[PDB]
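Chemist: This is the structure, below, for whatever I ask next.
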Amino acid sequence: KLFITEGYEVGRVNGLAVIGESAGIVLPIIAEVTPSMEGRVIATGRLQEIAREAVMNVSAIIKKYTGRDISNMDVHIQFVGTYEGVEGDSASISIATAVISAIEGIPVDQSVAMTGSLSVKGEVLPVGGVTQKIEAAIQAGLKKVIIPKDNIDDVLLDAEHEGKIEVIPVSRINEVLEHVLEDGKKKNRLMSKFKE
Amino acid sequence: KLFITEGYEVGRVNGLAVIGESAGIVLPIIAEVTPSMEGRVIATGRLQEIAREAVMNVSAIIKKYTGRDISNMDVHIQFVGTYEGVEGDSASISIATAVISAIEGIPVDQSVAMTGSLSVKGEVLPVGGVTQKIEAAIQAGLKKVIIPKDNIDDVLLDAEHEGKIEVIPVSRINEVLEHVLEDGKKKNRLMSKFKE
Amino acid sequence: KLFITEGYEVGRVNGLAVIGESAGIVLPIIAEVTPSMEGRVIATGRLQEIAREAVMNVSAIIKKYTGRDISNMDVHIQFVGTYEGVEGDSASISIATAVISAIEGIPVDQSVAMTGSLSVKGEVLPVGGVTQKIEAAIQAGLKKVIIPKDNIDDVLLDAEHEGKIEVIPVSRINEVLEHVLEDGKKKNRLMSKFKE
Amino acid sequence: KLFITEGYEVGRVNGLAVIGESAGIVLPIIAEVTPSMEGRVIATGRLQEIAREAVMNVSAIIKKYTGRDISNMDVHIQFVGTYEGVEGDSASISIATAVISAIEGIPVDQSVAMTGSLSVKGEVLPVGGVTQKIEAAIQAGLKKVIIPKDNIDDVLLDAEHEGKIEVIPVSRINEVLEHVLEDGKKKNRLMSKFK
Amino acid sequence: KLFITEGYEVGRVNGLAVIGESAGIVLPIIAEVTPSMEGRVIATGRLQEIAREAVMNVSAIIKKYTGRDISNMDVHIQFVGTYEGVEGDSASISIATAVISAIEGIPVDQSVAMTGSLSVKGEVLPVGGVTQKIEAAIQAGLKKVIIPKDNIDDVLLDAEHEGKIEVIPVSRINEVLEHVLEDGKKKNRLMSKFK
Amino acid sequence: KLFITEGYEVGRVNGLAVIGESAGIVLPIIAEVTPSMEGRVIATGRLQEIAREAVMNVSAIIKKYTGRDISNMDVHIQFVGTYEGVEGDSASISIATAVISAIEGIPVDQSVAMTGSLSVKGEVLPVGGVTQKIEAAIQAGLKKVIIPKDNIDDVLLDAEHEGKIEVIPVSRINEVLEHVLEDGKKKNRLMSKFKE
């Protein structure tokens, strides 16, 4: 499997994408950071413009709400596996979440997938293919799926499939973080910083 | 749903496009500006070139009628959703309003769709697919549609469809802003600078 | 259409192109010049390197004969219309003529198209696709087509096409301007300048 | 033959790739490192950004464990053969393993192919086309193929491929090395470096 | 028509090229120089890499024999017309000759075509399509064509065509010049330098 | 004729290649080197990417055997003639030999053709089209052909042909230079640096 469907890992997020025109796929992301000792964003293959964009957009939300400054770090991103035919989302939230997870040292729940376009300002924007994505997530044996609030009426799931996964709509990045970050002290202290 | 149909949002605009050749679609965009900290236009996905190009072309009236050089900013644009098969306006008036909007901190009416190419002189010039695009504005429950003054004769709706949306033809970008920017003191001061 | 067939309009020039084979097109150029708040030619698309080349060459020629130095100045050059397969002319004289107009604030006869390449010394060099260009100018209802003198013998034109446009051979940039600038005190001031 | 298959070689590793579809290939990487007069990573072709990513992740591995700084050296990464179309794996473990071999002047078992992506911290991450690649370690005649552990279950070999190669699942870069570096003094020096 | 067949012009040279994989065309070039007040080579369309290459090579030749320095000039180059379907010659001598012309102010003979590739050393290297280039030159009413010496055995013309054009084989750039530059004091002075 | 068949020239090498899939061809190359105005590799036409790949792959070796850095010079490469439809060897030995030749001032025997790719470790790796290449070398009236030791079994000469060319298989760079570089004191000195 290319994704983990349970437990908790630092820097790792199950995103979701569409392949060919219908189908959904889990899109697992890994982020790492090392001091740049300005900094670069390192990712390769077909979805790397998407990673640079998600990173550019979270760096500002990171500097603003907390201490750290992404300018001073290299941020090293992979999509775990290869992804031709795959259209990801602009400024994807799973990628920004992985980055936040890596910098804070706080593990992300892998039983939760998510799909979302991040505004610089930290909103969760709607996205396409949302039904086919939640389907892929149901298929991967995932438990929850985070989606933009404005994608709520796009969720076109047969009754049996709405019993199979929780659909948690969000409209800001802090709410994403409350949902997927592992419970503890470090999460408590990050969530505070995020009052607004 | 990928677009919002009422309310005012900063940097957010419901543009109009044509999916393949068959039909119009709403093309909601967000632009956001940050300090450059040389300045770039950041966009991804299938219409990224069109978005950089469009910001390139408008930067003209963005500095020249008003305040800032865009090479002093990073301009962050996204198309809210995925847009394969979609042909986007050259020099789009939606992107230029989105950007002018995000920079001035002046919110834009989401109930008003628009379509047109922005000349380097601030004219709004004719676009194709105007009847299609408006038909999509109508189907999306948008209340008004700004179009090029030159397309006035290409609007070929039925009797019914002509009562459902207000079509507003514009010849210049000041008019587009006048029709979408939120009333306020800030709007007033910005309009007084589109002198002549 | 998107463009302009009669009238006088500043910094806007009905150039001509080929779509590759033998499918002539009217190609409106629009130019705008503002102070750089050095300068730059801001142009988009595949013809942008020709926009720069035509700019360069008209700077030399302008500097030399009016002393006006176009170097503290941002020249925006826009191509009007939605074309692919666009072969353009090196140093194209449409772009040059536009810039001059724009700089000098003197209107251009919209009923006139032109095709040509400009040298640094400001000759008008011959170009491909002369018959096609002239047929697109006819097919657009234009009255006058400026071509290079040396292309005079590459003009064909069947019956359904001769006697249908005034075809104007030129060897120099003042010639081109002499036919297309609007008459008055400023075209007068500037025309003696090229001579001196 | 074109490539190697038998024996031990500084700096060269039989990677595995895909020519897109169901279509695996043996993809040898040769690496060479000189000290610089910082340094840079010289790779050409459609996979050079990945040669850079593989290197950048192994520098972090090497400077933490070993301490060797690879900033002081030019790393030349060459891909063997005229493959077109060719998907690569990010931070590819063949590329890192080649570099490490070059840097520490210790030979690689050619009888082994590998696929995997390397993370900064030294995990080896599951990769696509994993049955395709194993099949091509077979039509090449190789003995072992190293595969990421999290890929076990995307092994689906048939009759005519079952029993033909030794599949080696791994989670960690030390592990990879254990299995391909030639045994002796320098391997043993370098293993304890890590732990 | 796109090229001048007669008389003399500063910075203008009738080159020759092939369209499709046969047919020749006359390829006219203009070069012009302006002080850089660093220099850049300005040229656009499908042949511009060739143009910046011809100039890089004639640079080092101009400097070495004349002292002048193309680094501090802007060199502006056009192909007169658009030349889709066309291959130009590597480093083509018709470009380099238009450049030495522009810079020295000496007219080029418009009634002589030329084809060849210029080495940074001043040698005229052979080229392909030489017969189709010659035919094109004959068809256009050109009187002489300069070709690389090593291309003599590739000149394959019927007897009727032999009579119609002068073929002039060269091996170095100074021969080109001797052959196309207008006669006078400035030519005599230039040729003295290349010796 | 596009190549020389006898004598010795600085920076000139008769490479060998494959025109479409029918047959082999003589690929003559010149390399000239000059001080950098950092250093580039200058090549045009159909095989310019290859040239650059090659000089790129060989520069380590180029620096251990002179001790010039390739970033301290401009390498001007031409293939003499036009070759559309031609597959060059990657990491071409003939391009390395031309370069190394140009830099040392040491002439190369033109009577010797070669084919081969250069490992970053100075090894000569097998290449496709050997019998084909050799057969163009026989028709060209070349006297020897150096090939990879590993293509020794791919040489299917169909005698009379065996008597016409000397086939010299190599496994190392030094041995290519030994077999083509003109005899003298400079060569001897150069051959001595190939070691540990």
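Quick note: numbers on chain A are straight from Swiss-Prot, i.e. 417-453, 457-615, in order.
Structure method, as recorded: X-ray crystallography, 2.3 Å.
Each residue, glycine too, has its Cβ placed from N, Cα and C.
Take a look at what Swiss-Prot says about it:
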MUTAGEN   A:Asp508 to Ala  No effect
ACT_SITE  A:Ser509  active site
ACT_SITE  A:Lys552  active site
Chemist: For A:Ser509 (active site) and A:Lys552 (active site), what Cα-Cα distance in Å is obtained after rounding to a whole number?
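Modeler: Each residue's Cα considered, A:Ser509 (active site) and A:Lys552 (active site) end up 15 Å apart.
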Chemist: Highest Cβ count within 10 Å among the recorded positions A:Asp508, A:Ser509, A:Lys552: which residue is it?
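Modeler: When each Cβ's neighbours within 10 Å are tallied, A:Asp508 tops the list.
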Chemist: Per DSSP, A:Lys552 (active site) is which: helix, strand or coil?
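Modeler: Note: A:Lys552 (active site) is helical by DSSP.
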Chemist: For the stretch where 3 residues weren't modelled, take the C-alpha of A:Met453 and of A:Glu457 and tell me their separation in angstrom, rounded to whole.
Modeler: 9
Chemist: Could you state the whole-number distance in Å separating the C-alpha atoms of A:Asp508 (mutagenesis position) and A:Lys552 (active site)?
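Modeler: Roughly 12 Å, rounded to the nearest whole number.
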Chemist: Suppose we call a site close when its Cβ is under 8 Å from a Cβ of chain B; which of the recorded positions A:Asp508, A:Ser509, A:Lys552 are close?
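Modeler: From A:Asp508, A:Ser509, A:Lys552, flagged as close to B: A:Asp508, A:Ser509.
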